[PDB]
Each structure stands twice: as C-alpha cells, then as structure tokens.
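Read the structure below first, then the notes.
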Amino acid sequence: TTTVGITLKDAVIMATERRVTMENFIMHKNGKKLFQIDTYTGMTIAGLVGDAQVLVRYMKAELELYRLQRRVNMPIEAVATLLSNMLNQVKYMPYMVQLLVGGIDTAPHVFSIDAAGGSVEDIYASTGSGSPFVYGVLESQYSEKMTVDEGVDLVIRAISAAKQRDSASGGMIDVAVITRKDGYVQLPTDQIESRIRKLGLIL
Amino acid sequence: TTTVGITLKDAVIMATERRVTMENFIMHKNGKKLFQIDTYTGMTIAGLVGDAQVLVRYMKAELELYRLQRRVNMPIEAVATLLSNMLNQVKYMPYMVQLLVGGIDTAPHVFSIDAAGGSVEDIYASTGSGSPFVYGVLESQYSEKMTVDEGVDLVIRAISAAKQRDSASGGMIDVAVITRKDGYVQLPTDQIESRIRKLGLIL
Amino acid sequence: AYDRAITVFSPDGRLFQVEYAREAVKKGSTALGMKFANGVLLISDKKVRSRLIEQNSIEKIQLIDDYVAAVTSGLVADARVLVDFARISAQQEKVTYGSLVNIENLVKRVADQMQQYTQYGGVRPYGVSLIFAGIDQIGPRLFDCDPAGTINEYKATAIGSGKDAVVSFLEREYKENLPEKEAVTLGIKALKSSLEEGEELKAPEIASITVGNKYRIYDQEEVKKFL
Amino acid sequence: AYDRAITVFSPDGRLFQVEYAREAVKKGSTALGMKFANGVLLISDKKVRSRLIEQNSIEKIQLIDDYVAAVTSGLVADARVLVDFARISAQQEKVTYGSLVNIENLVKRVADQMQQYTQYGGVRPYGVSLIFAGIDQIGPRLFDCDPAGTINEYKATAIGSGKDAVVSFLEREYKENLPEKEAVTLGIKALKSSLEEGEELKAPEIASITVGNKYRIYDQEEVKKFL
Amino acid sequence: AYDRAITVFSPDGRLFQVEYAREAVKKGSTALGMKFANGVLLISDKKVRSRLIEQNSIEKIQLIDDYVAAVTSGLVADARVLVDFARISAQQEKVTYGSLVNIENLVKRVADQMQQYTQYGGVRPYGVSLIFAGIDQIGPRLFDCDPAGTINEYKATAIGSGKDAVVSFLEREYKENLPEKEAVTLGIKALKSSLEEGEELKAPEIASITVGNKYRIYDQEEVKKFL
Amino acid sequence: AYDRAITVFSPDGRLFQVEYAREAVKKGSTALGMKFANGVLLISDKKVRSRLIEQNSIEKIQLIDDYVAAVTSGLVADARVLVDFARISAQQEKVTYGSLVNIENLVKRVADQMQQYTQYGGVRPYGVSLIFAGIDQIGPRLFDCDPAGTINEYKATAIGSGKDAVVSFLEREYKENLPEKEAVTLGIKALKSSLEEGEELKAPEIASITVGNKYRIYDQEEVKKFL
Amino acid sequence: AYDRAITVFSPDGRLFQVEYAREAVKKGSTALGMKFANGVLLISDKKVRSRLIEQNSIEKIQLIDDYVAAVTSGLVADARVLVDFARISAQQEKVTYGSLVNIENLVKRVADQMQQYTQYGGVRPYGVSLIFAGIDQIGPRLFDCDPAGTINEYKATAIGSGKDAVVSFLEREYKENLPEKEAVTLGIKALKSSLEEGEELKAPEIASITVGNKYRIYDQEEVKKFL
Amino acid sequence: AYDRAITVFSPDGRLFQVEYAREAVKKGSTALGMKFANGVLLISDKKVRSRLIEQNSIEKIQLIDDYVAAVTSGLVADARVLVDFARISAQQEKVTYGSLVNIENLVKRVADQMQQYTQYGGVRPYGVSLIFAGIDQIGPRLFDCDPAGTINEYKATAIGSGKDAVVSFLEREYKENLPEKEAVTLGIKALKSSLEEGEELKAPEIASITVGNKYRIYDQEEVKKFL
Amino acid sequence: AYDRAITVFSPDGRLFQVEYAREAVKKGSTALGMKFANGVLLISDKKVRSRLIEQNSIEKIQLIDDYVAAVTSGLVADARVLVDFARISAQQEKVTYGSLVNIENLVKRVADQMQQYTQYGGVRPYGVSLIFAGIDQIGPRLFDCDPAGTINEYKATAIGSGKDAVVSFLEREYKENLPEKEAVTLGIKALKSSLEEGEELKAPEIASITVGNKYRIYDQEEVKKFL
C-alpha cells in the first residue's frame, strides 16, 4: 500500500500503487488508492481497506457540501484539520488508516494525518508499507526547484523502487497533479507507462 | 519532541524543536511544536501528535472567546488550571500529551501540566524526550538575573545539546518571547541561526 | 373554528392549516422547469431589487448537487432551511450508496420531512414549495414537492403565484424533446403570460443540465437574449 | 363542540374526528378489486390530467411486493406515506420469516399504525383508505384498511367517493371464480355505474395476480379494450 | 362543560368521558355467554351483511387461546386492537409460567391496560367491552371487561345494545349446570328477547369448551338447529 | 371556573377537583371497621345483586396479606387498581425487610401514590377511599386512606355514603376492647343506622384478625347470626 | 383572568395562584414556637376531635430528627408529604456530612422543593406552611417555610388562621431568654388571644429542646398545667 | 389578550409577560450602589420590621464571595433562589479557573439563567432584579441584572420602587472617585430623595470593598452616622 | 385570532407571530454597514444616555472575532443572547477547521438557530436582527440575519427603525469601492437622513476592517470628525 505526495511551485503531485494484501496472499492486483476529494484536492488512503474507503466517502461528501453552498473550495489545511478532528474524536476506536491530503488553495500543500488525528504539513510524505523506500529515494532525489514533469518522474522512480522491496505494494502506478490552473488531473495509464519504459523498469 | 520554558524579569521564553518520530523512523523533519495561544501566552505540545493539536485548538479558541468578550487576557494560572481540569476530567481516557503554558499577566509565569491534569508552576520546565538534557544544561547554566537575550541563548544552548543525544528531537529550533511590552513574539529563523553559528553547532 | 390546529379535520374532512401553507407558497414569485432532449431546465422570475444586495444571495435556484438543483417559492425562512436538508440529504444518500443514484429518494427524504410537520401539534408545516431537477442513473428528472409532502414527477410544471397560468400554458403548448434553446423560450413565453397587464418580465434566472454534463447557470447576458 | 379532538367521545359515544377523516377518504376517486379463480384484480378510476405529468407517478395502484399490491383514496400526502410503511413493513416481515408468508400481518402492521393515530392527542389520523390484494401461502387476498385501523378481508370491495354505489352493484351482481377477463369487466361495469350522468368513464388502470404468478399491470391498450 | 377531558371529575364526582365510551360500547350488537356443567359457551348476534365479506373476518368471537376465547362490542377499531393484547398477553403469561394457569391474569392484563387510558390526558379510553370465557386450572371461566378496566367474574352475562334485556332474562331464568345443548337454547331465548318487534333473530355464532376439551365453534348448520 | 383542573387553587384556596373525587367515593356503599381486644374487624354493606355474579368477585373486602386486609369505596375501576398496589407494595415491603413489619408504610406507599395524582395536570386522582386493618409488630391496626393521600390511624372509622352517620354513631357508642363478637354487633348496629327508612340491612360481609392469628372471613351463615 | 396559572404574572406583577395557596395555609389551625435560654419550643392548637382517632396520628408537630422537629398548617395531604421530605432530606444531609450540622440546609432543601412548584405549569404548589425548630452546631433554631419557598429565621413566629394575631402579641410582649416554663406560658397567652370570643383554648400540644438535650413532647397532663 | 403567555409577542412586538415581572421587581424596596476610588459600595433601604425576626436573615445584601456581593428587589422567593445560583455559579467559575477572575461571567451565568425563563412556555421568569458589585482582576465592578437577562455595567445605579428617583439624582449629582465616606453619603442623599413626604429614612444597610480588601458590612452604628 | 401562536398560519398563509417579532426589531435604533475597497464598515446610532453607564457596555457593535463583528437591533435581552451564540459558534467553527474560513457558516449557525424558534410551539422567536461583517478567505463580508432565520449577503444594508429610509438612500447613492473615509461619510449622510426633523445625529459608533487587517473601532474623537 505505497503512496506519496510532493509539493512544488504552484503544483502538487500524489502517486500511489494499487495492491490489496492479506499476508503472503494478494486479493487484488488492482484496487483504488488515489482519489480526488475536491476540485483542487486529493487524498491517498493506506492501511485498512474498509475504514479508508468509508473515510473517502465521508470526505468527498463533506467537501462537496461546503463547495456547493459556499461556492469556494475548502482550504487544504482546514481539510486536514477536519480529518484530524474526525480521527481523534474516536482515537480509542480508530481507523486502521493513514491518509494524505494534498491540493492547492492559495499555495500547494500536503498533509499526513495518522490514526490519532494529528495532521502535519510537510514537503513530501510517503504513507504505506513501502514508504521507507520512497523516503529513501526522495532524501536523495527531491528538490524544491523541480519541474512539473520532473516531479511526475521522481514520484514514479520511488514507488517503482518501493515495489522492489515491499511485498505489499504492486500493480500499476496511479499518479495525479493539482495545478492552480488545471486543478486535479489524473494522468492517463499509457502516459505513465511511457515514463516507466524510459527509466528501465518492468510491471 | 524537546521543548522548554524559562521565566525572567518581566519576560518568558519558550523554545521547542520540530521533529515527529515513530521509532527508528522520522516522518517529518519539520512540524509545529510552539504556538501562541493568546495575546500574552504560549504553549508547547510534546508527546502524541493528534491529542496535542486538538488541545491547542480547544485552547486557542477558549482563550480567544474570553478575551473577545471580557476585553482582558486570561491569567496565566487560570489558563493552566483550565487545562488542568480538562485533562483530569478524563484522566482514565487521557491525552498522550504533555504541555507547557507560559506567558505574562501581572508577572512572568511557566506551568507544566501532565496527562493527569496536575499543573505546577516552576522557574523552568522542559517537556519532551530530550528534556533530561535540557534539565542538565539548565541546572548548571540558568540564572534568575539573565538578560532578555542571554535567555534566548541559554534556551538554544539546551535544545542544541538535547539534539545531540535525543534520537527523537531535531530540525530547526523555534523560539519565542513574551514581554509585557511586546507581548508574544516569535523570533525570525535567520536570527536563530545567527545564535547557533556563534556558539559552534551544526543543523 | 377548525382552521386552528394542524391536527384537526373539518366536517368535510379538510386540514385547513395545511392548506393555508399551500397559500403561503402562493405568495412567492413564479418559477417553472421542464425536461427536454437529454436534460432539463429551470426558469425563475425575480423582480429585481436593491442594488445593495449581492446577487449571489437572491437566486431562487440552488445547486443541491452538481447534477441536481431546485427552486423554492414561499416563506423565505423555511426556504433556506429546506434547501439545506436537500443538500444535506443529498450527501448522506451519496455516501451510503457511493453516488446520488436516484434523484427520487433525495426528493423522498425532503417530502417525508415536510410531511411530518403536517401531522403533529406543537409544530407548523413549511410554507415552501420546491421544484427539483437534474440527472440520475435514469436521466432527466423533475419533481415538485409541496408543503404537505406531496411529490409528483413532471415533464414540465411550476410553483408560485403564477403556477396555474404557467401550467395553463404548458398544458396546451409544451411539446417534449425540444432542443434546449427552444424549450428555454417556450417556458419564457409561458412564464411571461403569467404576469399582469403592464408588467414587463424583467431578467429571470435560468439553469440547465444535459445527460453527461453538469448544470450551468445562464449568465444575465446569455439570458438577456430570450427577452 | 366535541368534534375538536381526536380523543373526545360525544354524548352518543362517537369520535367525530376519526369520522371526519373517513370523510377525507370519501373525497378521493373510486377504486375496487376482487379475487376470482386463482388470484385477484384491482381497478382504479383516474380522471386524466395534465399531459405534463409523468404517468408513472399518478397510479393509485402500487406494487408493495411482487406478489402483493394496494390502492389508496384520500389525502395524497398521507397516501404516499402509508404506501411506504406497507412496502417497508412488507420487507421486515419478509426478512424475519424468510418470505411474506401471510399477506395479513402486512395489513396488520398498517392497520395498527393507522389505528394508533386515532387515540392520542397531539396527532391526527391518516385521511387515507387502502385496499390490499395479492397472493400468499393461502392464496388470493383482499383487505381494505380504513383510517381508524379497521381491516376486513373481502372477495370484492372498494374505496372512494364511489364505494357505496360500487359495492351496491357487486353486492348484487358479483359471482366468484370468474375467469379474470370476465371479472375484469364486471368490475368495469360496477365502477362505471358509480359516476354521475354525463361523465364518461375514462381509461382506468388495472392490475392482477394469479396463483403462482407475479402481478401485472394492464397497459393502457389492453385496458382500452373493456371500454 | 366537564364532559370534555378524560381527567376531569364533575361536581357530582363523575367522569363523563369514561361514561361516554361505555356508550360507544352500547352501540355494538349484543353477545352473551354462560358456564354450565363443565365448561362455558358464548353467543353473539350478527345481522348478516354483504356476501362479499369473507365470513372468517366478521366473528365477534375470537380464540385467544385454544382453551380461552372472547367477544367484544363497540368501536371496531379498538375491538381488533384489544383482542390482540389479549392474545399477546396470553402468550407472555403462558411463557413465564409454562401454561396459561389462571385465565384471570389474562383478563387482568387487559383490564389494567384499558384502565390506564381513563386517567391520563392526551389519550382516550377504548370504546370496547370484552367477555372472556374458557378453562383454567380452576375450571369454567367467564369475565366481562368494560372500557374503564372493570372486571367481574360471572356465571352468565352479556354486552351490547341488548345486555340489559339479555341479563334481565338470565337474571330470572338462568339455572346453572345445564347440559350444554340446554344452556345453549336458554341463552338463545334470552338473546332473542332483546331484539325489537318485527326483527327476526338471524344466525348467531356460538362456541363452547368443556373441562379437558378445546373450544369449538358451532358451524352455521349445527347452529341453524336452535333457530 | 376553577373546578376544572387538578392544579388550580380557588380564591379561597380550595382544590375543587380533588374534592369532587372525595365526592365519587361518597357514591360508594358504606363500610367500617374497628380494633378491639387483640385485633380488628371490618364490616361492609352490599346490596345483593344478580345471582349470575360469582360472589367471589364482589367483596369490598380484600386480603392484601394474611395479616392485613382492606376495603374500598368509590369508582370500581380505581378500586381494583389501588387494591393491587396495596398487595404489590405489601410484597416489596415484605421482601426488603423480611416481613411486613409496620402495616403503616404499606398505607404510606398507597397514600403517597394517591397523593401524587392530585398535584400534576394531565392526570386525575383516584375516586377511591381505602380502609386498611391488620396485625403488625405493634398490634391491631386501622387506617383510612382518602383520594388526596390523607391517612389517619383509627380505633374505628368508615367510608361510603354512610360514613358520617356510621361515625356519628361510633363517636358516641363505641367502647374499646370489646370481645370480637360484641364489637361485631355494635358495628352492625352502627352500620344499620346509616340506611334510609324502609331499607333492610341485607347480609354484609365481615372479617377479622387477632394477635397471633391470620384473618378470617365470616361466612354468610356465621354472619346471618347478627342479623 | 390571570389567577388561573401558576406561571402568569398580573399587570401589577403578582402571582395570584401562589398567593391563593398562602390562603390554603390560612385555613389551618394556629401554631407558634420560640427559642429561649438554650433551646426552643413549639405550641399547636388542636380542636379535639373524634375519640375514635388514635391521638398518635393527629399531632401537627413532628419529630424530623431527635434534635429537630416541625409543625405544618394547610392542606393535610401536602402536609404529610412535605413532612417526609424534611425527614428524608434530614437523613441525606446527615449521611453526607456525618451529622445534621446546620439545621438550615434542612430547611433549604424543603424551601427549594416547595419553591420549584411555583414556577412550572403542569404543577401546583403545596398549600402548606412549615415551622422548623431544633438544635444544631450553632444552637436554638427557628425557621418558617411558606408555600413559595420563602424561609426566615425567627426568635418567635407562627402559622395558621391565627398567625397575625399571635405575632401581633409576641411582637409586643415576647422577651428572649425566658426560662422554658415562662416562655411556654407567654406563648400560651399569645396563642389564646388569637381565638374568637366564646372559644375555650382546649389542650394544645407542646414540645421543646435545650442545648445538649433531645426534644420532648409535653404529655397532656404536663400541658393541662398552663391551662 | 396577549399578556397571557411568556412566548407571545403583541402586535407592537412586546412581551407583556416579561414586562409584568419587571413590574414585580418594582414592588421591592429601593437599593443602589456605586464604585469610587478603588472599590464600590451598596446601600439598601429596609423599613424595619418585627423585632422577632433575626436581623441576620433580612439583608437584601448578600456576600456571594468575599470580593463580590449583590442585592435583589422583587419576589422574595425568586430572590433567595437566584442568590444561590450566583453563589453557586461563583464557585464553579472559581474552580475551573482557580479564582473568580472576571466578576462579569458570574453575572453572565445569572443573566443567561434568568433570560432563558423568558422564552419557553411552561415556565415563568424570575420577578427579581440583582445588583452585583465587587473586585476582580480588573477592579471595582457594578452590574445590574433584570428579569429578562439584561445586564449592564455601571458606575452607579439602583433597583426597586425608587430606582428612577434614585438614578434621577445620581444622574445629576454623582461624581466618580469620591473617598468612600463621601460617596457613602451622596448615595444616602440620593436614596433619601426617593421616599414619599412624611417618611423618615430608617437605618439602611451598607457594604463596601476596596482594591486589595475583602468586603465589609457597615454595622448599624457606623451607619447610624450618616443619618 | 391567528396571531396567537408561532405555529398557526392565517387564511392568507401568514405567520403573524413571526412578523410581530420583525416588529420588535423595528423598535431598535438604526444601524448600517457597507463593504468597500478591501473591507467593510459598520455605523450605529446611539442616543447618548446616563453618564452613569460605562460606555463599554452600550455598543450595539460587537467583536465576534478579530476579523468579524456584528450589530443588533430589537429586544436587548435576546440581543446579548444571540451575540454570544455568534461568538460561541464562531469558535467551534474555528476549532473544527483550524480557522474561521467562511464567515458565512458563522451566520448560518445563527440563522438556523433563530429559525428554529419560529416553528415550534412552547417557544417564541428572538426579537433581534443582526448585521454581520468581516473578512474571510473570500474577503469583505456583509450579512443581515432577521428574526425568522433569513440571511442575505449585501454590499450595504441596515436594521432598525430607520432601515427603510437608510436603504432608500444607499439604494440610490451608494457606489462601491469607496476609500474607507469616503464610504464612512456616505453612510453617515444616509444614517442622518433617517432621523426626524429637529433631531441632531449625536455621536454614532463606527468600526471597520480591511483585507489583511483586524477590525478597529473609531474612537469618539476620530468619529466626531464626520459630524
């Protein structure tokens, strides 16, 4: 269940993988892990299936409500704070989840929220069984300057090395990009493969 | 999660560090640990992320309410007492937190409140995984007389040695200073680095 | 001497209170909508007021969801209130099923709510009437929810002091599947013919949706066209 | 001075309120049904209205379950509401027993519900009357639930402004076990003879069921036959 | 000006409301029953109605249990309702003690229920009167529960517009321990003499039970005998 | 215009409703009791009725416990009800303390109950009056509980349309410690002198208890003696 | 037209209902008490009644606790009731603090209770007035609690149809610290002078307490002394 | 016909009930207070009464806390009650914050309480008016809480049948920062000039507080000075 | 005869009660506000009163938050109350989202609250009208919440006995984006022209905010300028 979310200049990328495990067993080689939760916001579930999904819905619904009646997206921080609160209000009967809230309001943000409700903003954040790897690559390949496309590559180079050690992550590599201009925009499968083949990976 | 709060003549300093851990893992090398909870009051979270933050908010909100309708800040003691009570009212379903309430009302105060709700005022107080060190430096370097600036240095010299043994603390070193005259005032990053470089530390 | 409580039937077997609220609705400015070739539309009269009023907050038309929206007519207080329930109910519906599948149970939730208030003492029904319209797994949708909880799906209908006159028209002029722009004007005419001699139909708001597309509110200039 | 609260008996020992709602029902358009050789049927008058109204949502006949269905007569608001309870109750019944065994306790649930509202202040009874019909472990079924919770199983009965005249007929013309089509017309005649001189019985909806088969709604053309 | 609420005593100290319901019961068709040599019986008048009504659902006599049964008189709505409570209460009684030991606490449960509704505002008492009869650890049983919760054990009694005239008779003709068939007719006579000149006592339903035996409903032909 | 609610004081400071119920009690047939040498007794008038009524269920005297018993006077409905509470309360008292120690708190429980209903709207007090009598750790006991919750311990008192006349007597003839049989007749005389000219005191029921002994109901022949 | 509900102020700003209950109290027989040299006393008039009434249960004076006691005046029903609360409250107070420390919060509990009932609809205040007296950590105590919850500590006061006349006296004759026996008679005189010409002050009950001693009720012979 | 419920506005938009209670307050004896140089004071008229009344319990002035105190005017019942809430609220405030920081939220708690009772049916507002005064983190404090929950901070104000006349004075004579003794008399004069010709201002109670000091009640002799 | 309950519609379909409270608001002193170039302002008339009243507690303008503030008009009691809810609601909003994002849902919370009270019996609506203004993620904000829960966002509006006349002005003189000081006076003029001949607009309070800045209250001297 490897996912990540990096910031940049007027942009935010969020890429996951899509495998659902159960020990030395693989139920689905293709599930969903990256969703658009609002016009300029995304989210990456990671951990317990059920909980995660229920959250996404509990979310997508609430962001939309606000947006529909207030005519303005909700600040990326208030979104993480909302999620924060929800998770802590029942920290003793938690959600075996771990999500990432990324998007752009006035600036490109990225939040990592835990089963406790503690949400902390950072430059990049990798949630998932194979994140220690993504955190390995990134601590030796990420740079604030990077181009909108250099980013989409970096993210991939990570989840692609992660998929090389984390028995729990696999499948395709869904990626998306939030630009103040184009808003949330998921990349086409083919386009992702293009990136792959060039680097030198297989799957 | 190393933090501290020292008193002085008509002034109070509160300095933290900003690292969020998870064992031999470091999620964020830069989070928030020092917040202004009122015109002449500050607070240092330390321990469990979620809980801590929720508290800060539960707080900032309440101090503000009072202030807005009563037109006068709330006594630094009443602030610690309030927190005290809130923490004990559910001491069996506690907050994996440990906070410090520092500020100036009529005099410079500093309170250490635990998961039980017991708040005790002291000269200085170091909350956090690297506080035993801060308590080491201070028990051989703090003096009631000290200047407004000698303080800002002492605090740093501590969290800077703490960062040398406590695998859990790191990052920058956020510092602030409450003066009856200038009220809560956080120092600029650059200014902090100035202090560092002169002493002889790195990071 | 019966028209005093929401729970007392008259000797004829009428609930005068409930009726009286269908009367409060009749004091609200006209508004209709009709489905056509892939989608529906909504038109609402609005007798322009104080230029000190931010036009954003005087639109009898509201976007409940991206694919659904409604319009009210009656007590303004009850207006807003109900609107929210719709928006809110929408969500719950949307979250327990993954998507607002049938626009119907959105209108059910609202109808059931409004109905209740017309059966218990200590309460008073909503003096509002709502017309819902949008796109669901089925397609173009149009319902009209009255104060008593009564809901009916139309191809074209209206609410407000006009209704009768506006339906009198459509009920003898409306012809389904019209290409948006054509259906737009027909309703414009229908709406027009509900005013009183001398009155000049000012700029009325209009919005539409079409199979596979989100709603859209005609801006005052794209509207100033059918004038 | 008694006919004001649902809980006050008159000096004769009458509950004028409850009656007044049996009066609201009498303002609804006629509708009957009768069982025959393996199954039952239902007929409902409907004075065709605005062609702007999606016919799907104006059928006094409703499919509670595949093997059971009902028809109402009275306040439209209360109409929908009750209908649901039926549908809903149906299910619960269906899930605790694995199948809607006796169509009876479906009608019980509804009767008990409607009854309550005629004994407590702060509430008002439903101004509706429901005729249930279908197939259960026993066979053809027909019940008629009035506002006060009163239920009776028939072989043929009706509700609405007609009822009396429609039962006056059947009560001296109906002969059991007729082959669907025959029973269909008899009721058609019965229904006819309830109108007022000059009126022309327009196209009324009709549905049936027969031991081992699901219901079926005669389409407007298969109906246009018995005209 | 007192006869308006179930909770207001008059200057004489009367509860006119409660009375008025004993009045609603007086509008229901007569019905009596009496114990005899090992068992009791019940007789109920029924002025035959629409042949479209399934006779199964028009029997003022009901089998609460195999060894106990009752009959009502008054508001039909409240009739059914109470009946159930009896049936229901029966069970609970039957399950906490392993068997319906004393038919009495079955009648208690019902009396206590009916009583309540004659002491709180916001409610209205049942306009029904129930006569229970059956066999328990003790033997033949006969009780008559009125709207106010009042219960009394008889050897013979009745309810309905007749009651008085039917009791006037028994109260000067009834002689205990009669052999079923004999007691049956005596009551038939008694019942007869309650009608009004001209009226012809049609076919009334009758049921009985006898120490060690379950009840039994005389079929319309075994009844057509005592005519 | 005050005598309408149980919670409104008159300008004199009276609670006419509560009084009116002390009026309902006054419509019940007389009944007294008095303690004597080791024990107390109770006498109740009963104007013999229908021989169709099982005498077991028409005794104004009831055995709450083996060592205690009471008698009522007023609304028959409320009569039964209260009686039970006594019996019931008796038990709880008996189980939390191992035995019905003071017959007093049995009467308290009942008084407190009856009292309540004379202070809250939405309710109506009991139109009953109870006379308790028995043996406790202390000895012979006699209390009389009125509709308003008022309790007083006597040596001799009565309730019913007679009371006054029966107390008028005892209040100038009663002499304590009489040997059962003697006290029995004295009361019989007292009771007699409360009737109206012409009336013949029929057979009244009587029961007694004596330090160390359970109660006992004089049978109609042992009673036919003091006639 | 205001004096109808416990919650409606008059145009002058009066609560006529609450007053009316201070009126019910004024219908109860006089009773005063006064502290003196180490302790207080209480005197209550009692117009001797039926010798059939066990004197134990007709003492307007009650021992709440060994060191405290009170007296009432008004509706007898409400009388008993309040008395208990005092007794009851006493205990709770006694158990949470190990001893009835301040007799005050005993009177508070009672005042607060009585007060409530004079602010909510659906209820009616107590038509009683209580005079408390005893010994606490402080010493002699005397309070008088009225229907509205009003409490005041005295050195001497009274309640009942007399009050005024009895206070008129004390208010110009009472002199503190009198030696029990002397204070006793003074009150006796005061009490006397409240009757009406012709009336002969019969035997009134009296009780006292003195720093370090439990209460004591003067027996009818030790009382027959001050006659 | 509007002045009957606490929840009904008049056609002018008035709440006559709430007003009427501001009228009950106007029936209470005058009382003012004013802050000065470091601290505030309070003065209350008291028309000396029965010498049988322990002066300790007739002081319209009460010490809520050592540093805060208040005075009431209106229904004595509601008087005590509110007083407690103040005292009680004081504490909670004092315990959640370690000290009664702002005397304001003490008055808020009381205002909010009193306000409520002026918006729900089934209740009636307090016929009391309270003047709070004391020392907090800020300094001298003076607030006046009316029946409707209205609170305002003064430098000098009053309540009671006088108020107007007492404020009429201060509103044209009061000059801040006066040295206690001087402010004391000014108010004494102000107070004086509110009586009616002939009346002689008897001994009124007075209390004060001054930055860093606890309150203090001038004893009847230190008061007899400004006479 | 309809204008008596908050829950009864008139024959026209009006809720006279709710209206009557919009009438209570009309008795409060005028107050307007308008946004301009980056920010909004608020002006409130105040007919200077007793110099004994601490000016701090007589400002119809209140700082809900640093970036938001409001003004009321109507019943002073309900005034304070609502104000708090705003302040309070503010916080909750501020804590669940980390900051008061949209000033709108602050006004929603308040509108929804106020609305409720105009639909249930047993309650009465707030006789207040609030004008909110401040800065949020969007920018300058101005809403006006009436007694019935109705909210509308303006560029300029007012409440109070003036409103109409003040809006009459702005509605034909107001021109957006004015530089604070200019918008300040325009409103001053507008406000002026609402008084009655002879009256001299005294010193009215004024406050403003501007994108990126906290509010600020013009002090009586910076205000004395636009006089």
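So for chain D, numbering is Swiss-Prot's, and the shown residues are 7-233, in order.
Heads up, the Cβ atoms here are built off N, Cα and C, so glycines get one too.
The following features are taken from Swiss-Prot:
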MUTAGEN   D:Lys66 to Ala  Prevents PAN to associate with the proteasome and stimulate gate opening
MUTAGEN   D:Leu81 to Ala, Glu or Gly  Prevents PAN to stimulate gate opening
MUTAGEN   D:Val82 to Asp or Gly  Prevents PAN to stimulate gate opening
MUTAGEN   D:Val82 to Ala  No effect on PAN's ability to stimulate gate opening
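Where Swiss-Prot records a feature, it is marked here on the structure.
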residue	record	Cβ within 10 Å
D:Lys66	mutagenesis position	25
D:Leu81	mutagenesis position	28
D:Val82	mutagenesis position	18
For D:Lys66 (mutagenesis position) and D:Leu81 (mutagenesis position), the CA-to-CA distance in whole Å is 12
Simplified DSSP label at D:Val82 (mutagenesis position) comes out helix
The correct three-state DSSP answer for D:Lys66 (mutagenesis position) is coil
